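Contents: one structure, followed by commentary.
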2 protein chains.
Amino acid sequence: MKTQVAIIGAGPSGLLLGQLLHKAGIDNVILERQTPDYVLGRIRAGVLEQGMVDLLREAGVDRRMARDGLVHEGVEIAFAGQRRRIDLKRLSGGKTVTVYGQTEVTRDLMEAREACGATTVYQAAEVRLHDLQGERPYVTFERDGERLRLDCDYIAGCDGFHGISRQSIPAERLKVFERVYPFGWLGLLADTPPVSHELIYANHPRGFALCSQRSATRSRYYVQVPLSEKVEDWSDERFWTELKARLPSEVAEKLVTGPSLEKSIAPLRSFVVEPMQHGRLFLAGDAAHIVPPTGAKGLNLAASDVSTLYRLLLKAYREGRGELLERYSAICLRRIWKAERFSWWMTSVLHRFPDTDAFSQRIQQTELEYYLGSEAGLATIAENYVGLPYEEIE
Amino acid sequence: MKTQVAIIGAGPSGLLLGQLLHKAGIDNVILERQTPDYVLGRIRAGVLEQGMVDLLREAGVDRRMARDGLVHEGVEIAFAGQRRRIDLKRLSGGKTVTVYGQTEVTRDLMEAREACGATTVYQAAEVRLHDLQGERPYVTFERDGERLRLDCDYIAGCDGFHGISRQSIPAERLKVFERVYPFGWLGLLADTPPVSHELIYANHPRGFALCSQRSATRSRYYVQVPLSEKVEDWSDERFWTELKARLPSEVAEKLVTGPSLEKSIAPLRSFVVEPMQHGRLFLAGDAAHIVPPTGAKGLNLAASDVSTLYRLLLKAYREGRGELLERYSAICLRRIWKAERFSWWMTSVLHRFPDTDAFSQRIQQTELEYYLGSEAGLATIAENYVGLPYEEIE
Ligand SMILES: Cc1cc2nc3c(=O)[nH]c(=O)nc-3n(C[C@H](O)[C@H](O)[C@H](O)COP(=O)(O)OP(=O)(O)OC[C@H]3O[C@@H](n4cnc5c(N)ncnc54)[C@H](O)[C@@H]3O)c2cc1C
Ligand SMILES: Cc1cc2nc3c(=O)[nH]c(=O)nc-3n(C[C@H](O)[C@H](O)[C@H](O)COP(=O)(O)OP(=O)(O)OC[C@H]3O[C@@H](n4cnc5c(N)ncnc54)[C@H](O)[C@@H]3O)c2cc1C
């Protein structure tokens, strides 16, 4: 079995890369540990940058998104009994963000891939990577008990945080940067209309809360909870009572509640590895970096890693410029670090941290007061929120 | 002995308030623990905001400053082998800062006060404050062994961080916010021409360094040093060698060194008290708050506290609007907290902190890269550096 680019992981990253590659004539095979159904069960992302929206259009998978996606021109931040709106469009020079669930984006790509007839092996068990520095690397996996080998020119590790690709790079060649936060996000999906037409991020003494959405009749809410919490201790009723307690009274007042379609706790973490490649293996998305959800940058960074890898691979195949691939990491990391900085900043000003002294609490509040009340402060949030520009290459 | 406003402390705050008051016809007496010579020996500040410059003009003490002061339109920040200039004037909408030593400003005010014949008691020993909540407060002090009493209507505590005024407010009525940094600034004054026409703040792996000035032939340099250092362990030669090691090679190359006229270590600290008044006692300047020097806000915040107190006292005396004085703290604290936030931010991005993990070091570097490379980021630094606007009152 042979292909040009072997892709590990059928999440957004792998599917997007595969689609862009297939369309340009570069054969690729995707290997996924789970089933199509399992991948589709993951709720995750709701906010997309314009760069991601354009990439989906380039991959020709934007019909449903253009129809069903919601374009947002602003977002709200509530703190100390007041709501402040950040006009993203005005402050960023015209850019906006699009609310379209990750489940939907993944569904669209999966359908697009099937229609084109490109190769995808689900339930590819025990994927192993070999000869990463040779001229002929290969991947081995198990399908129903028999060990199969897939030869390729390059391997793109799009297998997420717990994937095999990052583990395959000799640990001594990698530099890891990580911060674990002492809290997580308890999320709840409901078939109820959102409380607002725009997102509301709330810093409240009891903890952080976020009112998001998926469509006109589907909402997604989150509340900060300590790491010791188990999802089974949070009944739907306990969640709604808690969410209401963390929102401004006039917002809590018009909130339509309902049974949860999904509930889960996601721990917050920052993680980056340098470099993002090794020989003929290139890491993309959650395989190379994790950002806390506060900034809505994760899936969006994966999109830029992919956009970059795809363009470099095109140059390598179409133009015989294989040496440009050595620049992958340097190009990606520039954008990754600025997005990590933004996600870290958002996280630190919106959440309540344990054992915080009086000085820090006051500085936290003043950070909000300053950035939300200054035209220059508002602009720094806005340009980062809509997403910083992608790098050209070369 | 009787007056209208008793002022404790003959540093910049007390002298400026006294001068503004005297000029408006409100009698005031200043009590100072030290001698004129001792006060004049303190080097301290070099950078003044435009608001402070205007206040000095209003007090009619700006002749020498207008002649000798240096107007700066920009400042430089060096980090990771690169120098980035922040165009203050362009980015702040036309404002600049003025470099005029605190020693000089204090000298100008002292001369101005003497010429007008206003009362100033130097070597006023053991100042005590009494009947702060009565309609008739009074101050007692010792002059050559005899205890004297000074009756007044109001008392302005302009006695700095170690003054008696803040100690006179029942501890239970005060809320203190404080952060002590694990390092100090070793400063050196020399009769040598500055290495640059504008200030250079440098974040270097060995520690922070700052190239400042007092005139065309007088320089002021600083290097971050741990709290365990004693000034006697730093010979002039050790200082120059260290400073040179922390600056970009092309800057170190043209640095003119020379014998120190003054050397001292100043520990870094953030401190604020709420409220800033009690009965007929009002705190101003370092008596109510300390900001680390990194942002050049200390003397500048004292100026705004004074501008505010003076205007409220005018209303009280001239207009019989004594009730407006209850607003002093609320007005001052708004500006104080934003300046504290700025000084804290500058301090955290420019200095090297002990036991810093890899993630934080990278975030520190990315903060600099972001704010120094974005038009909106540059504007947040600039508007804060030139000084945020004073509040109108009423
Ligand atoms: C609560 C939450 C909210 C978020 N909100 C947002 C948001 O609004 N906006 C945004 O930009 N980001 C957001 N994110 C982040 C975003 O969901 C992720 O960054 C994104 O899923 C990354 O996609 P990926 O394809 O890189 O990895 P994944 O989605 O993790 O997919 C990796 C795939 O690889 C497969 N795989 C793993 N191991 C193997 C193996 N050994 N062999 C083969 N296949 C394997 C996995 O099964 C998986 O299907 C959020 C995340 C969370 C958890
Ligand atoms: C290294 C350094 C650099 C700085 N750089 C700058 C800068 O460039 N720009 C800026 O804005 N700020 C800067 N500052 C801060 C600035 O110097 C101070 O904020 C400023 O001195 C405050 O003035 P003040 O009048 O409130 O207090 P002080 O200058 O401390 O004067 C208070 C006076 O009260 C007197 N006194 C004390 N106790 C008694 C008592 N019990 N009875 C009677 N009198 C008493 C003291 O003797 C003193 O004379 C810097 C400070 C340092 C240390």
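Quick check of the header: X-ray crystallography, 2.0 Å.
Cβ coordinates are placed from backbone N, Cα and C, and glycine is handled just like the others.
The DSSP secondary structure for B:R42 (FAD binding site) is coil. Here B:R42 (FAD binding site) comes close to B:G11, B:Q102, B:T103, B:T106: these same-chain residues lie at least six apart in sequence, with C-beta atoms under 8 angstroms from its C-beta. Residues annotated as FAD binding site in Swiss-Prot, with experimental evidence given as evidence: B:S13, B:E32, B:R42, B:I43, B:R44, B:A45, B:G46, B:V47, B:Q102, B:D286, B:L299, B:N300.
In this view, B:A45 (mutagenesis position) is surrounded by 24 other Cβ atoms within 10 Å of its Cβ, with every protein chain counted. Record note (Swiss-Prot), mutagenesis B:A45 to G: The positions of the substrate and the flavin are not altered. The unchanged residue is displayed.
In Swiss-Prot, a mutagenesis experiment is listed as B:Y201 to F, annotated with the note Reduction of hydroxylase activity. The Cβ of B:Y201 (mutagenesis position) lies under 8 Å from the Cβ of B:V75, B:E76, B:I77, B:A78, B:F208, B:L210, B:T294, B:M346, B:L350, each of these being in the same chain and 6 or more residues away along the sequence.
According to DSSP, B:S212 (substrate binding site) sits within a strand segment. There are 22 other CB atoms within 10 A of the CB of B:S212 (substrate binding site), with all protein chains counted. Sequence annotations record features per position, and here Swiss-Prot assigns substrate binding site to B:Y201, B:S212, B:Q213, B:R214, B:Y222, B:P293 based on experimental evidence.
Swiss-Prot documents B:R220 to Q as a published mutagenesis change and attaches the note Lower affinity for p-OHB than the wild-type. Long-range Cβ neighbours of B:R220 (mutagenesis position) (same chain, at least 6 residues apart, Cβ-Cβ under 8 Å): B:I43, B:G46, B:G187, B:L188, B:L189, B:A190, B:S212, B:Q213, B:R214.
Cβ neighbour count for B:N300 (mutagenesis position) (all protein chains, 10 Å cutoff from its Cβ): 22. Swiss-Prot gives this note for the published mutagenesis B:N300 to D: The side chain of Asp300 moves away from the flavin, disrupting the interactions of the carboxamide group with the flavin O(2) atom, and the alpha-helix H10 that begins at residue 297 is displaced, altering its dipole interactions with the flavin ring.
In three-state terms derived from DSSP, B:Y385 (mutagenesis position) belongs to a helical segment. Around B:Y385 (mutagenesis position), taking its Cβ as the centre, 24 other Cβ atoms fall within 10 Å, counting all chains. According to Swiss-Prot, the mutagenesis experiment B:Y385 to F carries this note: The positions of the substrate and the flavin are not altered.
In this structure the C-alpha atoms belonging to B:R44 (FAD binding site) and B:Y222 (substrate binding site) are separated by 12 Å. The Cβ of B:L299 (FAD binding site) lies under 8 Å from the Cβ of B:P12, B:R44, B:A45, B:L48, B:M52, B:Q102, B:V105, B:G285, each of which sits 6+ residues away along the same chain. With a 10 A radius on its CB, B:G46 (FAD binding site) counts 25 other CB atoms from all the protein chains. Checked against B:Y385 (mutagenesis position) by C-alpha proximity, the recorded positions B:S13, B:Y222, B:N300 yield B:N300 as the nearest. Around the Cβ of B:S13 (FAD binding site), 29 further Cβ atoms fall within 10 Å across all displayed protein chains. Distance from the CA of B:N300 (mutagenesis position) to the CA of B:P293 (substrate binding site) is 11 Å. Across B:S13, B:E32, B:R42, B:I43, B:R44, B:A45, B:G46, B:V47, B:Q102, B:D286, B:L299, B:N300, which the record gives as binding FAD, the greatest C-alpha separation is 25 Å. Listed recorded positions: B:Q213, B:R214, B:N300, B:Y385. Those with a CB atom under 6 Å from ligand 2: B:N300.
Within the group of binding-site residues (B:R44, B:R214), the Cβ with the highest number of other Cβ atoms inside 10 Å belongs to B:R214.
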